[PDB]
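Chemist: Attaching a single structure in structure tokens format; questions to follow.
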Amino acid sequence: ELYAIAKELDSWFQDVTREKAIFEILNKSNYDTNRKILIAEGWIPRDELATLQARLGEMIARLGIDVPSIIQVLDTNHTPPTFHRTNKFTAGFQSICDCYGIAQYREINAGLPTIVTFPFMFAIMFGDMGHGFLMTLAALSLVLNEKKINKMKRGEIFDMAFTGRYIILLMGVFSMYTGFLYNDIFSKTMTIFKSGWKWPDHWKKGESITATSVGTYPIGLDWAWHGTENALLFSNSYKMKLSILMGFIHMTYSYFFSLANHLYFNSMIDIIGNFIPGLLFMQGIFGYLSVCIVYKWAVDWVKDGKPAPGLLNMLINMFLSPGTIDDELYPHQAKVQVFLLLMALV
Amino acid sequence: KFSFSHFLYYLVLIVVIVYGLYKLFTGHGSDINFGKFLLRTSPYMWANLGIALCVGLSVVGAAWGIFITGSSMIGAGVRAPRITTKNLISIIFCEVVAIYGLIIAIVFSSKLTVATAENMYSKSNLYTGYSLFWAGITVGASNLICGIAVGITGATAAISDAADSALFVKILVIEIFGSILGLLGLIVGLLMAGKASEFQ
Amino acid sequence: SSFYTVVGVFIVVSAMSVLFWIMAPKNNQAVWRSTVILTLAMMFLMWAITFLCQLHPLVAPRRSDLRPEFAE
Amino acid sequence: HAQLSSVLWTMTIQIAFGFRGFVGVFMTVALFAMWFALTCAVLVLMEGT
Amino acid sequence: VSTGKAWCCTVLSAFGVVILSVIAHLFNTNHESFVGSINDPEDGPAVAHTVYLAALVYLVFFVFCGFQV
Amino acid sequence: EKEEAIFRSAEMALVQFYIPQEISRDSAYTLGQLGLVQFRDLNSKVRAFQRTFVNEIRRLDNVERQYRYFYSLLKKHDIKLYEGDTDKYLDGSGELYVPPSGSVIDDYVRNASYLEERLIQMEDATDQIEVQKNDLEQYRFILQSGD
Amino acid sequence: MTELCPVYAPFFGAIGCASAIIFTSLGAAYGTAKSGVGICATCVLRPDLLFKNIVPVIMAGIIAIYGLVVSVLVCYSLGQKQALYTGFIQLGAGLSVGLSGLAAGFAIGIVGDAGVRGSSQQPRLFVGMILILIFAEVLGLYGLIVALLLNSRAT
């Protein structure tokens, strides 16, 4: 008896589940007894409204009832659902971005920027070509065999790996790029271009030599820094200023979605009361710091003969002791600094 | 009433009192010369203890608040997993506490330089050693306090949000006050070390 | 190669980004002209930072263990 | 990540380069096995997450 | 013998062949990142030879486990 | 064409369905297998036990209870379900042109109600005899003791 | 000896080398023990969640890995006639990473226990667990960073 059950129990359960869901949907209809009609309501995308009309026209043709079967679209103040139409590529990024929270109806979807920004922040933090290459191979083992792991049971951890396969692919690729800029393949550095640093002509074994700037390395960190005992100083300066700069840029790019949302929702009051002053504050402090970092890189202090400013100390003095600029970065820096302070305060 | 820790506390108190009275009565009170201890002791012990305790106590406070509020929000999240992303701002403000310590440790590490033996124990080197020591302690201890406070407040916020989402909002203001406390600690540490020169 | 080589690379990157924005395929146009543009932007920004930190360095490589046969 | 990768390279595989002969070959094989196992485990997987 | 161990050792030995081959080449060419330090081995080609032999050992493992894939 | 909804969410429209009561089940199947409608709960302020179609759900929920009890029994006696693709072939999951189940659901309800009792009866028989099986096995193990 | 390089200078370096690995290892041990009690309690009912619940003990382990890194780096900066400056640099690095990883390991243990329990009762709590737990790990990471910054100035 149980074996007879097994050959058909699954189909019975599918049919009964569908029928129960059908009645649970019908409950949400207003049963007008005088008109003998279920007045149902539902959210459907407008581009799919025609599909709905066509398919109901097909079923009514099947039944031959010739009933009105009124698809009466109507205006409403109710908040519509947030539908994001995602491919296999952007599905993982959409899932990770909306796991925090589901976006307000027809506001900017964070998942579309996330597709690039999430893997590439991961890469900036990860930043190795050997490990990025390993991650790329791991992801490709899921993307190339995509049709085989699909329509296949995956458990949970392997299912998590598969659903994120394009996330992991972009992590691996951007990590290879980042490790190229970090000039890291595992522990070791690449030597594919002529170094911008040239060591002295001759030295004694064990002598604490110092390199000289014959130029600048084209793309990536110079391999002359590998194995140097002051590699950490330059690497920390580089990566810390990179973190500050790229974090500011990412924050500004995301913050401009506030402006785009206010424009789309016709909320000029949010533009003037929230977007403009918040933008002025954010720029006049941290974007000032950002353009200041890039300017300090843009100035050849040893050639100019001017003292290289203490940039973090200057940022601190911008608030804890305004006006007393320690080392002049650029002319009239005191006036601009106090103006930015006053603007941020205002 | 007995406990080993209190027994050692009273024992060392008695030993210190007896030693002080012995030195004082014999006319050798100046042998206990904490000032000369401060003068003779290497400034780098003070500076690196300041940095290490800054980051260590900032991390202790951050972690302490983090597991308080994280355990509370995971427990409250069993019925309402929605609580996680909503109240995660508590974990965020606990972590920012340790980031403050990291920033102060970077700033103070900028001061660490090899001072010359002829200039080892000068006024400036002693001043900067004491400055980094006490500024690191100030930032680290304020961060420990603020991390614990923010963790307690965020745990309460997570549980209240589990009770009702409307109660969350006004507890976030309390978390903001807790974060302002740590920010003030950081800026006061910066002011204490602001005029401290490098080791020279 | 002073700072303005960064500006030149910015120019070529911007030309590529505008060109692709114009010529993004219509099938998944938003995904194309968002992902490609953001990859170009972030890759350029990171490269520019890596190049600028090396453009006018304030610290030079310093080591005691470099073997003398590599002095060439 | 950079410091962990450098320390792991120094501790695991770079030791093998100092020995020669078939003992050197065996050390290179086994220490590469350790290096790659820890690179995938600790660096790629444990620290990529 | 089992497919899981066969795949694991095949992949590990493929990475072994590639990585130890490139390391042996870089030692054999006296690349600075591998020989430039006083703390590095003093004679590039000598250690290059043993790293190449290890690469051949992983080649044996790779080909064998392929025979059990 | 259908607007892409990755930069912003797709534009929703609220649709009011005037469905004749006789064709309600067929219509519900049609737009459920169509799969683009999220229904608003108009009866939100009506207690669930007094809602319009409560009994039709209750009978099917009893049927589902019986089916999961059958699955528990199959696991108890170690039988594997067919899990055939017939339902997947019938339900297009992207094609709305499929006919719903007819009166077969009433046959499901009747069959399930009968078969559950059948399984209860034979399970009680097999369980009782198994109890005396275990009892007499223990009795034998006691008696097998030589000294 | 000299005024800059006293014979007692290597004491601070050696004790910092010890301190890094010791305190990071106690932090990792607390994390591993607490989270492993959580895992063993949880997976009696649902062993299918073993490789999810294993994350907190793994993060505790990486804390000790950070400690090992710092201890090795300061160890190879040690010398008999090393300066008192580098002695206290090594002491500061070891103490910072040790105390930070200790606190991080305690937080990881407690959060991982609570998280594995909750994510066994509520599967949607896995992402929450892991995202809090990474935030606890990052504190030991910050201690590692400070230890590296200090050690970069050892001689």
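Using the numbering of Swiss-Prot, the residues shown for chain A are 298-643, in order.
Placement of Cβ uses the backbone N, Cα and C atoms for every residue, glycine included.
As listed in Swiss-Prot for this protein:
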{"type": "MUTAGEN", "residues": "A:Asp425 to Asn", "note": "Reduces assembly of V-ATPase complexes and reduces ATPase activity of the assembled complexes"}
{"type": "MUTAGEN", "residues": "A:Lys538 to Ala", "note": "Reduces assembly of V-ATPase complexes"}
{"type": "MUTAGEN", "residues": "A:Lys593 to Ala", "note": "Reduces ATPase activity"}
{"type": "MUTAGEN", "residues": "A:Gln634 to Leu", "note": "Reduces subunit stability"}
Chemist: Quick check on the mutagenesis positions A:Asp425, A:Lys538, A:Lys593, A:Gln634: which one has the highest count of other Cβ atoms within 10 Å of its Cβ?
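Modeler: Result for the most crowded candidate: A:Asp425.
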Chemist: Whole-number Å distance between the CA of A:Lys538 (mutagenesis position) and the CA of A:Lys593 (mutagenesis position)?
Modeler: 11
Chemist: With CB distance below 8 Å as the criterion, list the mutagenesis positions among A:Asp425, A:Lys538, A:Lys593 that sit near chain C.
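Modeler: Filtering A:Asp425, A:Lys538, A:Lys593 for a Cβ under 8 Å from chain C leaves A:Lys538.
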Chemist: C-alpha of A:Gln634 (mutagenesis position) to C-alpha of A:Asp425 (mutagenesis position): distance in Å?
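Modeler: Spelling it out, the Cα of A:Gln634 (mutagenesis position) and the Cα of A:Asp425 (mutagenesis position) are 39 Å apart.
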Chemist: For the mutagenesis positions A:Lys538, A:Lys593, A:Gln634, return the ones with C-beta distance to chain D below 8 angstroms, or 'none'.
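Modeler: The answer is none, since no candidate qualifies.
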Chemist: State the Cα to Cα distance, in Å, between A:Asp425 (mutagenesis position) and A:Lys593 (mutagenesis position), rounded to an integer.
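Modeler: Per the Cα atoms, A:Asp425 (mutagenesis position) and A:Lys593 (mutagenesis position) stand 28 Å apart.
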